[PDB]
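Shown next, in structure tokens, is the structure this report addresses.
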Amino acid sequence: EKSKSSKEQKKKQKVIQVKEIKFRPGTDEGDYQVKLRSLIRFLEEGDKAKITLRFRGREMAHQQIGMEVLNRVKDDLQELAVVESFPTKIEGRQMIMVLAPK
Amino acid sequence: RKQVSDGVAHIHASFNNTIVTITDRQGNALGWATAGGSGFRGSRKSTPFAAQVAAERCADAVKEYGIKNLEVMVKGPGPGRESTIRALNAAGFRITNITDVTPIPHXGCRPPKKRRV
Amino acid sequence: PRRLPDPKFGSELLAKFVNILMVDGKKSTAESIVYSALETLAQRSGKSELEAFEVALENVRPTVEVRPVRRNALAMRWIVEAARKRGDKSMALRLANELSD
Amino acid sequence: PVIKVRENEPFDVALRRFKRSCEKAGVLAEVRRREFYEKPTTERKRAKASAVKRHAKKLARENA
RNA sequence: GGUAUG
RNA sequence: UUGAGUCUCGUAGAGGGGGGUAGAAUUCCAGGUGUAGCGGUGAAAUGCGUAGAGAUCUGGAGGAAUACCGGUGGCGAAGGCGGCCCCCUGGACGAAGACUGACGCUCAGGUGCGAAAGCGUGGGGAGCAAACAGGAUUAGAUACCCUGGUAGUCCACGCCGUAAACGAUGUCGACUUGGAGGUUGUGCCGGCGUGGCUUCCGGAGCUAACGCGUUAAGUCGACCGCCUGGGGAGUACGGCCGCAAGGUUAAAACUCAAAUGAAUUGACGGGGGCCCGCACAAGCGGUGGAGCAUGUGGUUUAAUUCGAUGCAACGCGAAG
RNA sequence: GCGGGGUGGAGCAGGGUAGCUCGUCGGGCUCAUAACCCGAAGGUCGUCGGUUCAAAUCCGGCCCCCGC
Ligand SMILES: NC(=O)OC[C@@H](O)C[C@H](NC(=O)[C@H]1NCCC[C@H]1O)C(=O)N[C@@H](Cc1c[nH]cn1)C(=O)N[C@H](C(=O)O)[C@H](O)c1c[nH]c(Cl)n1
Ligand SMILES: [K+]
Ligand SMILES: [K+]
Ligand SMILES: [K+]
Ligand SMILES: [K+]
Ligand SMILES: [K+]
Ligand SMILES: [Mg+2]
Ligand SMILES: [Mg+2]
Ligand SMILES: [Mg+2]
Ligand SMILES: [Mg+2]
Ligand SMILES: [Mg+2]
Ligand SMILES: [Mg+2]
Ligand SMILES: [Mg+2]
Ligand SMILES: [Mg+2]
Ligand SMILES: [Mg+2]
Ligand SMILES: [Mg+2]
Ligand SMILES: [Mg+2]
Ligand SMILES: [Mg+2]
């Protein structure tokens, strides 16, 4: 039945998707700011953000460079975000902090 | 109810869907059935077979009016142009005139832009 | 690519059937199973052993259109496959029971 | 394409006549060309390439 | 049938 | 009087401006019939529909554009120009004459025309649709795709003055083998000529080559425009023009040793065409799970000797 | 003060009848990487029972915990 319509109105409840910005150990200020902007938006518009850093070949040997990038994001997106997850180990070659709308 | 001796089968055969509608000779609706309402969904609707089924259910809707003659009025480039009328004749209507409507502008309005795919 | 009668009944269709049933070259092992199965079949049906075998094939034989050589090839393959799945104790009786069904 | 089924004709024969009436009249080709907008430069370009092809086939029919 | 990148 | 004009008669043409009008179609509105879907995609969803949609039929309203004819057909200086009819109007061409008597050609500056977008003011607004809104897709998707949708697209008047405004080929004149077509005159007796415009091929010649080739990019003459390595840059500054957007005229420092054209051989293509191989398909049996053998990586070690590493290292050098 | 909820590491589904997402690890695919594909490990589900044939489920307590 047009019953359906009920759902259409029900479906005017809402929904959060997680959006994935991948950073790399040495991304530069310009692109950081672009991706940072993307996240601000993502978050302010009610969404989560799986922020991934993706070491490639030998870069996996200076994981501590990576962690500093994540820590910079956390510290910029501070008043907008709370940090569901942080990583410590480097499973695979990744570090997959998940931020959520404060 | 009324009995109708001779009817008209309007076949709106679009690219995505087929609508079969039996009317009176003056275009008063007696019964209708679509490929979308024939348990086909999405691009399943846009097959000749889904139109064939839609024709049969349309025939079943207008059994009570007691129609034996139909005039066909097919319209559009739809995949289910010929499959409808074949299945209409299989229902046991004597098909008289078989006729292509299909609105063609003599110029008319500017069409939508080409899909870049 | 880009470019023998069975010795007990004279039917090559059963000679094929032995070959489909056969594993690891063991043709005499296969022959015994099938013949044992056909006599069993006949005792619980009451024909010459080919007629019951052929009626059993008719129910399995699949009709894109299958052509009649592939048809009997598929039927026999499906019979053997169906027979080997079952929980009857020997293959002879598995085959006899599957042919009956 | 108006096809009255004449005095005692089969359906399959009658359907062949209807489909052929549409094929000659040019209905499916006409609807498809009017589906999306073609701007005049594209129309003219298409018409030129056809004319080149048609003519070039005649010069391939000739010299042979 | 169509994903990018060395 | 041979260049250039005028006159007489006729011909073809979407040449221009104005007005009227026809049929088809989309949308919308009002009704009738009717009943649960419609619409859309790669797949969906947004959207629309029981306040009755979509479909079908009748009537009405409004705007925009003119199927077929339609053609490497026609016309125009170029931009461009396509229903039909009338009114006003420009050019071209042919036939015979008659007439004027070099009145010509080109043209810096100047003047006008000049697609689309855009701008101003006032109308109009069906369809379409920058922006935008929502729905998807995706690593992201400020896109391509879907549903909507505003400016605009239309009209009047004014402005803008640019486009791959291209034949990427300035205008005018003369001369220089051929072939096959198209379109439009005309003479003579379908044929035989003879003019205009136009398409394709090709000779000499020309050209870096590609190609051009009596419609020259050939052979010559008149006059104009323009170029002088790439980037910086059609930018800055100044002037002029514009309501604005911007246009036009137009450098330099600096830096590079190239940038570039055509063609050749490969290779490559989510270009096309034709083939083959247990390549796929059809089968039959395996590997991947288990235990164990064996090699390798890794890790460990005092040492786990060295070598082999996609196919083409890994029961390989090592047949112990 | 008043509530919500405490569910594999992650967070979120779920009167009995525990997943889903992303981690987490390994594999497959590729010349290689991401993408893609498969498998496994992770809970006993806040706690405490009562109570229900059923305890994530029901009912209360308690631990709460943040929102407030
Ligand atoms: N999004 C991103 O970052 O990556 C995803 C992108 O690479 C997907 C990829 N997309 C395409 O080629 C585009 N072609 C133009 C039309 C739109 C779209 O289709 C693609 O695979 N398409 C599929 C359809 C699809 C989208 N997402 C998942 N599947 C497709 O069928 N593409 C067709 C093709 O590749 O030939 C074609 O382009 C098409 C038909 N219909 C549509 Cl829509 N696209
Ligand atoms: K002068
Ligand atoms: K609008
Ligand atoms: K050459
Ligand atoms: K200036
Ligand atoms: K220089
Ligand atoms: Mg012209
Ligand atoms: Mg032009
Ligand atoms: Mg001049
Ligand atoms: Mg304009
Ligand atoms: Mg205006
Ligand atoms: Mg639209
Ligand atoms: Mg759109
Ligand atoms: Mg210019
Ligand atoms: Mg030029
Ligand atoms: Mg030539
Ligand atoms: Mg030259
Ligand atoms: Mg300038």
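Swiss-Prot numbering applies to chain C: residues 2-4, 13-72, 89-126, in that order.
Quick check of the header: electron microscopy, 2.8 Å.
Each residue, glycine too, has its Cβ placed from N, Cα and C.
Here Swiss-Prot describes C:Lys36 to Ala or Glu as a published mutagenesis experiment; the accompanying note says: Defective in ribosome assembly. Around the Cβ of C:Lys36 (mutagenesis position), the number of neighbouring Cβ atoms within 10 Å comes to 14.
The mutagenesis experiment C:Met116 to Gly is recorded by Swiss-Prot, whose note states: Significantly decreases affinity for its own mRNA. Annotation note: C:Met116 (mutagenesis position) sits in a helical segment as assigned by DSSP.
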